[PDB]
Structures are given as structure tokens and as C-alpha cells.
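Below is one structure, written out as C-alpha cells, with a few remarks after it.
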Amino acid sequence: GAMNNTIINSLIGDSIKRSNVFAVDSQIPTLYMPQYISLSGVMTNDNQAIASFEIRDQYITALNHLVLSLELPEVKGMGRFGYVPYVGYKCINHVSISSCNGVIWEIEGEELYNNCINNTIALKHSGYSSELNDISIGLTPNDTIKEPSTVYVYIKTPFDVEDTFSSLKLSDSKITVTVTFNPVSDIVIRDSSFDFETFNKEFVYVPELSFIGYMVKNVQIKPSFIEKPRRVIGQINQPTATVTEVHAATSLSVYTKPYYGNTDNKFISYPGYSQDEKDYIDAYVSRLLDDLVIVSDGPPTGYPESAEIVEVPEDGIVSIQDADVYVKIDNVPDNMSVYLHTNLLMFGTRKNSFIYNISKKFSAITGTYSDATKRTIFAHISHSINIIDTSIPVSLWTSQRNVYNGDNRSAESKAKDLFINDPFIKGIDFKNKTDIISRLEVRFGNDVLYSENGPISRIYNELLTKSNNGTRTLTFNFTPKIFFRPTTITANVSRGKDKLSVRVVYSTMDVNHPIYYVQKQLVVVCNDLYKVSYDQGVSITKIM
Amino acid sequence: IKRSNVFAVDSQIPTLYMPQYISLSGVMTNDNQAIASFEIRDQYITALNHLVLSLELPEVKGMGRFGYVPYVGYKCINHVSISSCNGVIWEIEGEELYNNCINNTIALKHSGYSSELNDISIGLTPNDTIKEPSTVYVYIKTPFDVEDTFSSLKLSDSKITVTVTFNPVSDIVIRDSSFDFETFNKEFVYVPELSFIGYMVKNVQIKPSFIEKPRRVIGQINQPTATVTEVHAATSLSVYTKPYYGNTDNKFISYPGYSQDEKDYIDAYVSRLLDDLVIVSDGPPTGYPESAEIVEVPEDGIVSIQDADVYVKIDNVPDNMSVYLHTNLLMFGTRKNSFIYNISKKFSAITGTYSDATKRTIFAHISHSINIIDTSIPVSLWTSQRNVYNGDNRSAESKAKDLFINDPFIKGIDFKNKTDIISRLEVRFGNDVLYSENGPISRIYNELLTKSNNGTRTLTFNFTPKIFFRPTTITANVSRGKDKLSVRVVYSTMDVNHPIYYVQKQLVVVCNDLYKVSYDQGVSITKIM
Amino acid sequence: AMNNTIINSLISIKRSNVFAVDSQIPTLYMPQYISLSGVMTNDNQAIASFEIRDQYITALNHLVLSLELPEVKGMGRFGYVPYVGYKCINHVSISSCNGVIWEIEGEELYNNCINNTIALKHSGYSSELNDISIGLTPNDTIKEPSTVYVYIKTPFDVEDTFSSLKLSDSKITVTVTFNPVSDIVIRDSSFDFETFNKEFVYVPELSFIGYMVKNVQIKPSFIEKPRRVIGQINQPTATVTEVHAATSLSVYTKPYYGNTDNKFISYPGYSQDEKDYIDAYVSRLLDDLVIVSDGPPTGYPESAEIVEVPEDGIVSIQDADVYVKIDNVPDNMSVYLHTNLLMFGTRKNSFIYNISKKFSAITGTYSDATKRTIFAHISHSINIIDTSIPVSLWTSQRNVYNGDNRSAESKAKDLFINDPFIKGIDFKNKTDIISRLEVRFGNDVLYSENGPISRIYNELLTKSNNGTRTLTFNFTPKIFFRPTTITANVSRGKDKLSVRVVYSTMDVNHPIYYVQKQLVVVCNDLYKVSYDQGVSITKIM
Ligand SMILES: CO[C@H]1/C=C/O[C@@]2(C)Oc3c(C)c(O)c4c(O)c(c(/C=N/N5CCN(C6CCCC6)CC5)c(O)c4c3C2=O)NC(=O)/C(C)=C\C=C\[C@H](C)[C@H](O)[C@@H](C)[C@@H](O)[C@@H](C)[C@H](OC(C)=O)[C@@H]1C
């Protein structure tokens, strides 16, 4: 019939005991009923915004999947304004889940975001749209820059790992969820024209905590284990950080963070919603091109005396030292000539030494002059502009270290600069592309626990977690979560093996390049093992 | 201390079986709805799962614009029924099968998602090939696939009949007026083939199982209520809206083809409007209705349509010709002195260059505020009775390029289902409120828990693992009248002078009822009560 | 707060605890990421040997091969193939003192990782590596040095610690055989490949997750070992002998470019979509297709038929009409179309495969500043096959015409592509050239299909967009169960799998007809892992 005769004869024609692979006994589970519960908080104000949510109900036996709502207000007025990508996560400074017995679980804003970086849905929900993240311009004092919106922040906790099995049980105890918010300055990208002073005064965080509550008939509570993260931020430009009292750790993550305290946090360009490396680069090239190639009737005006604008010769090639720039613009009027800004942005430590000129990073600029709009429409640009260039704060171009003026752009271009205060920036560039760690050494006391010359620990992290944006992580727990006691790195207090000392070898950069002056901070995250006890309320105990 | 072996495991000998991919040709039957019946009866086919329906799409020859809807294979399905001699074992509505597969990129690609199928192709001669023949594969996801061999549909020497009801070819096709649909609808025939993974099991040990059967109730047009009766044991409840285009001719100004992003829909619309929006002509433009207000662009480039300023600057315009802006391309107004929804006002800057060689304007950059809703407005609503103005002030050429879209699985009020029109949801078990929300938090949980970007407002009752456990259901009380689920929605208030306000809405409520699979004297299902 | 309707609904039968679980103490162990430098050995194939023997290392899994790609300096066009790290691999073999435990062919390891986006990205998929870079001076940097990571997916990773390869105080040798650097590199004639091939050396490093296990309790396990059979060139048959217990059988086709110089007109670089391949081809052809010149164009062969575009704009190449209209053309110059850019035919007065006929409309604007044509919109019928035709076939002895009527400038821009993992007859493996598939277990027919339904099931069951015609026999969960296999009957002759395909035939006047095909049949055989006196495998028969 339908089955092939070769198969029928292979089977039809018994002694050995076999496991039933075609049927299973449908086990009756614990009688329960779930419900999505949303709660309004209590706002408190260094005058940091803190939201407190109290969960106390006889029928809320267990809970998991915490989602924080945030009502973003209508933004009216003049100037350029936009929210940072995944705005909802960037709002969060700290989250604490505590009971009468103390803190059960807590996370720093950046660590919660890092744990959700692989979750596209959670990231989209937190605020990733052209409506929120593109930089909008307000023309009149009553013009709407941003329409009001609601964002949803998934607060991933260890209670979600195995759904109902991992859920936080409530032993007739009061659970308080505390959310500490970062200043609105962090989540906003704006220009000088925008009235931030008024905005910061008028802005208020409007949060609402949602969770999946479970009403369990005759609950049989058993003790569980929980991994609690603990971060350590090293001193400015120090290649070392130490995590004290490490007794039972499931993982250790190492990454870098830039420090922009020495700057005004202003940047030349921002790509808006489009977040690819190419998008960041293109946004920068587009901003520079306005001043880089000028079609004018006589030498261009409105630029500093320090600026050296050169007329493009008949051959099209302009020679800036060793660098040759080919500039050819079509439909240029007979009364006008093509000009090139040979030193748009320049840096140097000594008056007659090596110079880093952004105009030298261009090799070919082709376009057509529009008689109707009286502007140059660029066709193709050949350049060597990188993600680092786009990530250089404006302050460093005009820094005291620089012997030259630095910023030779027009006043128009300078006015379009945007303040970026994103709290979750990693590495030294906006895309965290440049790996500035040449070598990583992890020491458990005096002994060397781990060492690497390549980011193989990041490769394993990215592979094992199926993430495209991982960190140099040392996982100690390869045992299945919830159903087993996690495997940890056991300490030896007597031998001085109760600390994790991380040492890195930062890459050596050129002093005549502005990124050299971007202050660095080594972030070391340690996940400590704790035991959840439900005897006379919920409580946690550090495994030692 | 006693420790569990985490580095080694005893390799259990499984049930002796042999799988085989079996493909069957059906029996076609013809309201003259196309129905395909597939009979599965073999002593050696002990169990089956992973149903895949193949469809041989024919060569499309002739004149006019033609293209298939994205995921054409899923859109073909109106209903699927898996039945035995004891009756229906499992059944699903076309849209619900598609909804269950929306997160499966592979299944969606297989069903027909290509530039070859979905881009709108134009036929120039009556014998010109518009679309080349193709075969699409529709994965009919069933609860028998959840845990592979463990969840498989067992055949107790019983006849299993797979019945596939097909939607009319009108639903899966996007065409213009020039296309001879009358002939196509007559000539078109569904050519199906059902494939499945069959298992020959030596000494099968069948045990009873549980199955979730989806039930849907579609509310009346513009009625914000729907009720699912005889709810005794439900595992979930999904709530969504569907647009109803009966009050229209199902014609739309633009369609982006294969490129399905929100931006792609918007760009396709802007491109279609631009042909009539900015005109380079020798004297005032002709071929437009008297109702049209085409204004010559002044020297400064700014044309003022009320409070809205439109900057229009076209290069290489001949000395004998002038640049013109259509100030009321598409307009809507309920009353003569009320708010006006003007599509030309949705543009702020239009720059381009006139080509002397092709005698046409090549647009460079467009600054506009056009949205996904604009692209989703049926042409009929612009020329609606409620509109005191003419409405459609486009050229006869532009109007002839309009496409009929009859996609049966459209949700919300826009083509991308972006706009959430439910302001408040209220679910009642019997008479008592089971759940209520002011925000789409149930949709957020659905999208998060299922790792889907296109979820619905879903109330999940079962958070217990499937197949290995009896699903956690909402327990009913007949005596208290708690034997039904009533859904009441409050729609988001829109301004009356916007054309989309007149899109008829339909509330869809899906209930997953729990059934017990019994294998005593053939396969049979029993509703848990 | 909980709703009153829920509280009233809840407030004898045995129930499984779904809200709590006993946290079982696992086997005491400690993991460590261990990286090892190899031993390089050298038609004169590069082989890297990695020896794993340590008292602490009890078990291992997740093999990752690191490769140090050197700085590429000099003149000419150069770029690496996408997923360069996987393409480097010819063979991988994990062996003990008792012999080979597990081994895979380079292409099969890549096929097993094609659904893993992360593993593919790590192996080298960037604009920095895969876009074709041009070197202007002999000391100009074409490619900056980079490190690529190749995830060698093994059956020991399936269930993490449970599936891990245990080392019974035995020496485990990981042997990696490398394909020639010619395979992983896309370059032009201007590039000094001769020097590069001499100077290039594979710099590998094997990383793995080692486990130090206190009081390990080793139990025997099962392993699926792949076997590949490549049929004779263009032959629609291949047989895999000694098939006693197989879990699956995959069937696919590969092109053979031995009859060519492996040179191709265009390559899209990093952008790998079908449209990207097509656009890169159109862009390369357009330079010679539409010429703006002062009088008839020069620098083309005598065989070229360059026609001046009439006032009408339409140029008629036989039945095919090409509309060409270029703006801002100088008064002294005219618009010209190359009516036979690439042509193929087997007879002097028969059907022609002309590439110029594959164009219907070409619009653009002439730039006075750069003295070149800037194309705006192109209407064409160019396909993935056209882009996949090797240059040799256009100039082949089968062709009555000259074939390649492009300029010397265009011909110099041709790139050598030697990617070892190309499937089908096109670069995107779009064209399905198998009309029918027949699989025989011994002399009896096991499976037959007229459509690629086995490929559809493979793509669906593995959640992959790039699958093959696969016959899976094991639908039982891995590691926790003995896999389900086709059972042989040596006495009845049923101890081999014979695959017979029916290839759809191409048009003899179309250059792709002369692209050689190869049938590839992959069989996964079941083996038992024994740990008694070292690690050893035994074929299930
Ligand atoms: C993290 O989850 C684990 C929980 C551990 O803790 C502990 C104590 O809690 C558990 C649950 C809460 C379970 O619900 C559970 C199962 O439902 C289950 C098995 C199955 N395991 N074995 C056990 C021995 N038997 C038998 C013994 C003698 C002859 C054969 C065979 C099956 C199991 O052990 C379970 C289990 C535990 O062991 N499924 C079956 O019974 C079955 C009908 C088929 C199984 C098919 C696959 C093989 C299996 O799905 C595989 C893909 C894995 O995914 C799981 C094993 C999973 O492990 C990992 C790792 O993934 C565990 C559920």
C-alpha cells in the first residue's frame, strides 16, 4: 500500500524491554490559575526617582515575568530631540525584589539590559521605533517634537527560567519591587536649541508594574537556588578591577565602558533609529560634507581663520600633505568655483609633528550642483571614516592637548551637535566594535584561574547563549538550571582564594588621535550563588 | 553525598518503528467551494504527524497587473479537518492555522514568499507570461507535532480523512482592472497534494492523550462584543480585530509587492501619488477633475495649503514649462466647514530633476508624514457618501493603476497591523469579570512568552508543559452560569474627518477548548466538561 | 489582587509538583576553556594536529578552531569567501589510541552549522573580510589582519555535559586538514597570488570546554558518524556501501569547474542576496553596454556590434527591443549600445544566448565632470544563473561566436572564485536541477519523489532556510535514547543505499549547460561509544 514493502518486511517478522516513544502518561499538575496583575506604584525623590510596588495578597501564591510600563509624555517646543534606542531599559538604574527578611534578588540597570540584549521582542517593547529614536525637530514653541507613547520593560528575573517551577513563591509575605530611575538626561538625545532645563523639571517617570500571578491550591514549596549579579567598576583608565568575597560564583563577565566626564557629552552626528555601523558612519559623513565641499562665488565665508579652504584645480585632485582628494561636482555655475575644506577637524600634540585630519580621511567626492535649491547633491563618496570617528566627543577636538584650533566647521554645523548621555555605552565606540582588550588575565587569589590573548571567552559566550552581542564571560555552571544545584567556583579563604582579580592589557593608541583621551572603565560582573529559604517568609542565604 | 550523573546517561531502547514521508493525491469537490479530501488507510501506517499541503500554482498568461498575496499557500486555506469514522479529531480555520505559524519563518517562506510570486507583474500581450508556474508548501501545524513521535496521531486500524476547504482565488490574488479576472477565476483550479510523516510501529502501546481544539467566534460588523458559548475547559483565549471591506470595491491606490516592511508600504504609496502631486507642464495641467486645485509653484518654492507649507524645487525644467503642485490630491471632509484630511498637506518637501530625454520628473528626496494607515485606505472611502468633497482628485491614469486586495488574513485597520484600535478589553466568565485591561499588556505577554513580533491580546491559562501533563484549564461552573466567555472591547476614538474612521471592524475571539483523545474502538475525541 | 471569579473557582487525585522541584546535587566538576597550539604538517596539504592529554581533563565538548588571517598587502583586487573559517576546513578527525572516534568532511561540518547564524558570523562574515578590496601601491594594505572562529559542531555538544566526550586516561588527537588558500580567496589577475600562496600559512588554535570531573561514572553512548560519497562527474547515480544502521541520508548536487579557469565576470562581495549577485553583474556589464562617445566607440573587439541609439530611443536586437535614453549628452557625442556584449551559440545561424537582449530599458545622465555615464534605472531579465556562468564558457570551443565582446578594462576586473562549498549550478543554489529522486535499500525501493518534499521536511524539521533532500529515520530524542535506524539484511542483499536522480536538462545554446554537476550522497551511520580500556567506537550491524 502506502508504506514501502522493504520497510514492512524489515519490521514484521520483541524480547527486549522498550521505552514508549509513541505515548506518555498525562501527569495531573498542581491545581493553579494564572492572572496578569498590574500595579501602580509610589514615587519618591540626589533626588533620584524611585518607584515602590507592594505585592501582598493571600491568593497570589507565586509570581514571575515582571514587565514595567513607562508613559512617555508629549514633547513640545523648539530644537532637536529624540530618545535613546531601547529607552525603557536605559531608564532603569536599579531593580530590587525584597521581602520582610530583606533583598531576595537585585540587578543594576545595565546588567538587566545585558541579560535581555538577545531578546529582540523585549528590546522592541522597551522602545525601538523611528517615532521614538529618530531625532525630531521642533520649529515653533508649541510644535510637537514627540507624540506621547507607552514603553514596556521586561524585567527578566531567575524566576522566569523554568516558568511555574522557577516562580517566586509568596509564603503569606509582602514582596516589594523597587525601581530606581536614571536621570532623564541619560535617555534623551538633544541639541543646544532644545530647552532641556524646562524638560528636566517637567518630566516625571510614570511607571506601572505588571507580573504573572499564580493562585495555587495546596502549594508544596521546596527550597531553590538563585544567581545574583554583582558588578565592580574599576577606576578611570585603570586596567584592573577586583571582586571581593567570591565564595560560590556561577559566572564572571568582563567588559569596558567609556567615561565622558572630561567632555560636555556633545557629538557631531547621530544616525537616529538606524543603528548599524554603516548608519553611524553615513550620518557622520553627511554632517561633514556640508562644510567639506563648498560651491561658492569666490573664497567661502563663515568659517574660522584657522580653516584652510582650497579651490579644487582643473585635474580635480587637492593634495593635503601625502593625502590626495578627488573632487568633481557637475552643473557648477560659471561665476562659482568648487572648494575643499582641507582641515575640517584636526588634532596634534606638538606644533610641527604628526597631524590627524578628518579631511585626509576622504579620497573622492562626486556630486551635482542644484540651481533650484542652490545646494550640492553628493552622488558617491570614497572615504576611510570609521565607527571611532563618529564616537569622538566634540570637546576632545577643541581640548587643551590640541595645539591646533581643532573644530574648523561652520557655526551652522556646530549648532547641529547633539548631547548623548546613554548610560549603557560599551568599549570606546557607539557600536562597541573596537576590542581594546589585547589580553585578559583572571586571578583567583595569587594563582591564574584563566588567561586569553583573543576574545575566545566572548566567542563561547556568544555561541552558548545564541547572542550576537556577548561579553568575555567565564561560565562555571554547565549544569541544567532550576532542576540542579548550580556548579560554582569554590573559594579557599585560608589560601587567600576569596577574590577575583581581573587584569587587562589595553591597546596602545596614537596620542595625535582624539580617541586616545576617551577615559576607560573596566566592568567586572560576578554572579553569586544564593539559597532561597521559605521557612517563616522568603529569604536568601549566600553560599559560602 | 549522593549525586545525579550529569556526565552520562542510560541509552533507553525506544519503541521499534520506521518513518516514511507519504504523499497523497486528493479528491476535488465543488456556493461551489473547492474541497480536497485525502483518505489515509493502511494497516502499517500506525501513526502520523507533520502535515504539509503542496499546491501547483498555474502559469498566469494575459494582460494587466497580477501578483499573489504574501504566504499565498496559507491564504488559500479556509478550513482544515482531520476526522475518523467516529467524527472530527481536530480542525482549524485558515486564519488560525496561519496565526499558529506566523512566528515560523521557514513555514511562511515555503508557503510562497518570493519576488517571483508576490511582486506585481505586468502582462503586455494576451499571450505574455505574467507568472511562471510554481509549487508552494503549506505546513499544517497540528498538536500531533508538539512532541514529535510522543504527540503523533495514532491510527487504531481506522480511516483518517484530511479535508481541506479552499478560499476563492480572489482572496489570494492582487490585480488591476486591466487583468481578465473573470476568465482567470473560471480557468483556475486548486491542485493539492497532502504529505505527512507516517510511522510503522512494531507492537505499539497506545495510551490516551489530550488535545487543544481552536474555536473562533466572529462578532457582527462594528459590534464591540463577541461570546464563546459552552466554555467548560479552556487553555487560552485570544482577542483581535479584523477589518471588513464589504462597503468597498476592495481597491487600493498602492501595493509594495514582495517588500513587506512598513517603510516599503509607505514608499510605494508616495511613489504612486508623486506622478500627480508634482507636475511639470506647459501651462496649467490637464487631465484632472474640475474639483482639483493645481497651483503653480512660486519663485521661493513654497506653496501654502492652509497652515501646511510645501517646498517644491525641480531642476532642469524647460523655459516653456512651469512646476505645479496638486494641493488636494486626496481630501476628506464630513461637513463643509469642519476639519479636512488632505493628503497633499502630508508633504513638506519635494525635490527632483526633469529629464529632457524621457520627458519625466525624476524625484530625488521627499520629506513627508505619510503613515501605514494612509496606504491602507480603500479608494471607495475617499469617494464615500460621508465626504462633502469629490475625494479622489488623481488622474484617470493613476486611478487605472489601483489594485484589488482581498487578503483574508488582514488584522486591525492597516496592512501591517501597526495601529492598536482596542482602547479597553473586558473578558467575562459567565457574568463575573475574569480579566480587564486599559493597555495591551496581554498582547505584550503573548509576544514575549511566544517570542513573536505579531501577537494578539491573549489570556493564557495553561503554563504547564504540553503532552507530558494534562493542560491547566479554566474550570467552569454551570450552576453559577460560568459556562461562557464574553468579550467586550472599547475601540480607540478617531476624528470623524479621517477616512480610516469608516473602516468596518469585526471582533474575533479564539478559544482553545480541551478535549481527551480516546483510542478504544478507533480514534475519538471527548470535550472536557 | 486576584479576581473573585478565580478565587471562587478554586477555593484526592495525585498531582505532580509544577511549582517546586528538588534541586538534585550534580556530579562534582569544574569547567575550563582550554586553547591549544597545534603542529603543522605539509597536493602538499596543510594538516594541524592537536593532542589532548591531561589528568584534570576528564571530558570535553564545544570545539572552536581559531585562525589568524594575515595582513594582505600589495596590488590588485582581493577578498575572502563568506564564512571563510568553515571554507578553510577540508576534514576534521577526533581520534584516540584505539582509532577514529568521530570525523567530518569540511562541507558537512558547514552544512551542520548553516542554520547557526552566530557560528557563521564568527567564522568570518563582514564587509571588512568579504567585500572585494583594491590595492593601489605594492605596499598598500588590502586586508587588515583578523582572527576567525570556526565552531566544530560535534555530537558531544547535543546535550552539553551529558553528551561530552569522556577521556578514560586516553590521548585524544584532533586533526584538521586544510583546503588550499585558493579556495577561500576571491582575487583578480592583477593580484600577486603566486607570492601570496607561497607566503600564506594557516595559523590554527583549538579551543574546547574541558571538564575536570571528581569521581566520574562513565556509561556507554551512541554517536552518528557522517559518510560522504561523491558520484562520477555528471553521473545521476551514487551508492553508499555497507549501510547497516543509518539515522539519515542526504542528497544534493554540486558544480564542477575543472573545465574552466574559475574566473567570473562579477561578485557582490559581503552582500550575499540573489538581488545583490544580479545587481553586481548588471553594474559590471553597464560599463560596456551603454557608451557615450564622439563617433563609433573604440577599444572593443572587431566581433562587437556597437549600434548608435536612434532619436526614437529604441534599438532592435532581433525580436528584443532596448530603450536607451541618457541625459546631458554633449553635442559632439552620441549614445551607443553594445548589441552583443556576451553571446553564445553552437551553430552559425541558429538560436543565440545574447546578454544584451536580456535588457529592455537603460536610463541615466552623462557627467561632464567625471566624463562617465551615471545610470538611474535599469529594466532587465538578468538571473542568478547569468552571474554564475564562468568566463571560460563564453569563450569555449562549443561557441561559434567570439563570445566575450567586453572591453579589455572590464575583462581585467574578472575574479577567480574557488569556493569549495557551492551547491547546484548557481551561486545562490536557487535552480533545483533534480527532477526526480529514487533511493534503494539494496535492490528494493526505499523512497521516491517527483518534488523536493524531502528537502521541505528537512528545512521544516531543522528550522533551516538552506536544507537538502534528506531522509531522516531517527525521530527519537538524541542522547537519552538509542537512535532509530534502517535495519540491514546482509543475506537478502539489503546492506547498501543506491541513489538515482533524474536531472532536468538545460538548453544546449545556454552557457550553463556546460557547467559540470556532481551528485553528493551523505549517510549518517550509527556507532556505539565504548570506554572499556580507552575510548573506542563500534559500527552497529
Ligand atoms: C531540564 O529538564 C530536565 C529535567 C530534569 O529533572 C527531572 C527530575 O525533572 C523532569 C521533568 C520535570 C520532566 O518533565 C521530565 C520529562 O518530561 C522527561 C524526562 C526524560 N528523561 N528521561 C529520563 C529517563 N527515562 C527512562 C529511564 C529508564 C528508561 C528511560 C527516559 C527519559 C525527564 O527526565 C524529566 C525530568 C527529570 O529528569 N520526558 C519524558 O519522560 C519522556 C516521556 C520523554 C523524554 C524525551 C527527551 C529525551 C527529553 O525531553 C530531553 C530532550 C530533555 O529535554 C529532558 C530529559 C530534560 O533534560 C534536559 C537535559 O533537557 C528534563 C525534562
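Residue numbers in this text run from 1 along the chain shown.
So this one's X-ray crystallography, 3.0 Å, going by the header.
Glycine too: its Cβ is placed from the backbone N, Cα and C atoms.
Cβ environment of C:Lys14 (mutagenesis position): no same-chain residue six or more positions apart lies under 8 Å away. Here Swiss-Prot notes a mutagenesis experiment, C:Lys14 to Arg (Swiss-Prot position 17), with the remark: Confers 30% resistance to rifampicin.
C:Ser23 (mutagenesis position) is surrounded by 17 other CB atoms, counting those within 10 A of its CB over all protein chains shown. Record note (Swiss-Prot) on the mutagenesis of C:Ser23 to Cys (Swiss-Prot position 26): Confers 40% resistance to rifampicin.
Looking at Swiss-Prot, the entry for mutagenesis of C:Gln24 to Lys (Swiss-Prot position 27) says: Confers 50% resistance to rifampicin. Cβ neighbours of C:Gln24 (mutagenesis position) (same chain, under 8 Å, six or more residues apart in sequence): none.
Here the Cβ of C:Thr27 (mutagenesis position) has 21 other Cβ atoms within 10 Å, regardless of which shown protein chain they belong to. According to Swiss-Prot, the mutagenesis experiment C:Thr27 to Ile (Swiss-Prot position 30) carries the annotation: Confers 50% resistance to rifampicin.
Secondary structure from DSSP puts C:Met30 (mutagenesis position) in a beta strand. The Cβ of C:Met30 (mutagenesis position) lies under 8 Å from the Cβ of C:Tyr211, C:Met212, each of these being in the same chain and 6 or more residues away along the sequence. Here Swiss-Prot describes C:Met30 to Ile (Swiss-Prot position 33) as a published mutagenesis experiment; the accompanying note says: Confers 20% resistance to rifampicin.
Remark: C:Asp169 (mutagenesis position) has C:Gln55, C:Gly534 as non-local neighbours, by Cβ distance under 8 Å and separation of at least 6 in sequence. The annotation that Swiss-Prot gives for the mutagenesis experiment C:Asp169 to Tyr (Swiss-Prot position 175) reads: Confers 50% resistance to rifampicin.
According to Swiss-Prot, the mutagenesis experiment C:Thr237 to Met (Swiss-Prot position 243) carries the annotation: Confers 30% resistance to rifampicin. DSSP classifies C:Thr237 (mutagenesis position) as strand under the three-state reduction. A 10 Å cutoff on Cβ-Cβ distances gives C:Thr237 (mutagenesis position) a total of 13 other Cβ atoms nearby, all chains included.
For the mutagenesis experiment C:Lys423 to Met (Swiss-Prot position 429), the note given by Swiss-Prot reads: Confers 40% resistance to rifampicin. Under the DSSP three-state reduction, C:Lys423 (mutagenesis position) is assigned to coil, being neither helix nor strand.
Using a 10 Å radius centred on the Cβ of C:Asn474 (mutagenesis position) and all shown protein chains, the other Cβ atoms total 20. A coil conformation is recorded for C:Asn474 (mutagenesis position) in the three-state DSSP classification, outside any helix or strand. Here Swiss-Prot describes C:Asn474 to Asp (Swiss-Prot position 480) as a published mutagenesis experiment; the accompanying note says: Confers 80% resistance to rifampicin.
Under its mutagenesis entries, Swiss-Prot includes C:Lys478 to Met (Swiss-Prot position 484) with the note: Confers 70% resistance to rifampicin. A 10 Å cutoff on Cβ-Cβ distances gives C:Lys478 (mutagenesis position) a total of 15 other Cβ atoms nearby, all chains included.
Residues within less than 8 Å, Cβ to Cβ, of C:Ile479 (mutagenesis position) and separated from it by at least 6 positions along the same chain comprise C:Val158, C:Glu159, C:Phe162, C:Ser163, C:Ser221. Here the residue is the original one, while Swiss-Prot reports the published mutagenesis C:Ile479 to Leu (Swiss-Prot position 485) with the comment Confers 60% resistance to rifampicin.
Swiss-Prot documents C:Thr505 to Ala (Swiss-Prot position 511) as a published mutagenesis change and attaches the note Confers 35% resistance to rifampicin. Of all Cβ atoms in the shown protein chains, 9 besides its own fall within 10 Å of the Cβ of C:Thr505 (mutagenesis position). DSSP assigns C:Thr505 (mutagenesis position) to coil in the three-state reduction, placing it in neither a helix nor a strand.
C:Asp507 to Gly (Swiss-Prot position 513) appears in Swiss-Prot as a published mutagenesis result, with the remark: Induces the protein to polymerize into flat, purely hexagonal sheets instead of the curved hexagonal/pentagonal coats that are normally seen on the surface of IV membranes. The Cβ neighbour count for C:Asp507 (mutagenesis position), using a 10 Å radius and every protein chain shown, is 11.
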Checklist entry - Which mutagenesis positions among C:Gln24, C:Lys423, C:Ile479 have a Cβ sitting under 8 Å from any chain B Cβ? => result C:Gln24, C:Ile479
Item to check | Cβ neighbours within the same chain of C:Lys423 (mutagenesis position) - under 8 Å, at least six residues apart | outcome: C:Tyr252, C:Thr253, C:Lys254, C:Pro255, C:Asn429
Next on the checklist: Here's one to test understanding: among the mutagenesis positions C:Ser23, C:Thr27, C:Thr237, C:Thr505, C:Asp507, whose C-alpha is closest in space to the C-alpha of C:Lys478 (mutagenesis position)?
Outcome noted: C:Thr27
Next on the checklist: Roughly how many Å lie between the Cα atoms of C:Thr237 (mutagenesis position) and C:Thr27 (mutagenesis position), rounded to a whole value?
Outcome noted: 50
Next on the checklist: I'm trying to understand the geometry here, so how far is the Cα atom of C:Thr27 (mutagenesis position) from the Cα atom of C:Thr505 (mutagenesis position), in Å to the nearest whole number?
Outcome noted: 60
Next on the checklist: Quick check on the gap: 3 residues absent, flanked by C:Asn42 and C:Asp43. Distance between their CA atoms in Å?
Outcome noted: 9
Item to check | From mutagenesis positions C:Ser23, C:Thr505, C:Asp507, the one whose Cα lies nearest C:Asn474 (mutagenesis position) | outcome: C:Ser23
Checklist outcome for this item: C:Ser23 (mutagenesis position) sits from C:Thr505 (mutagenesis position) (Cα to Cα, rounded, in Å) at a distance of 62
Checklist outcome for this item: Rounded to a whole number of Å, the separation of the Cα atoms of C:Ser23 (mutagenesis position) and C:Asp507 (mutagenesis position) comes to 67
Next on the checklist: Over a break of 4 residues, report the distance between the Cα atoms of C:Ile11 and C:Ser12 in whole Å.
Outcome noted: 15
Checklist outcome for this item: Per DSSP (three-state), C:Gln24 (mutagenesis position) is strand
Next on the checklist: Under 8 Å Cβ-Cβ to anything in chain A: which of these mutagenesis positions pass, C:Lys14, C:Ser23, C:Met30, C:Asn474?
Outcome noted: C:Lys14, C:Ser23, C:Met30
Checklist entry - Does DSSP put C:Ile479 (mutagenesis position) in a helix, in a strand, or in coil? => result coil
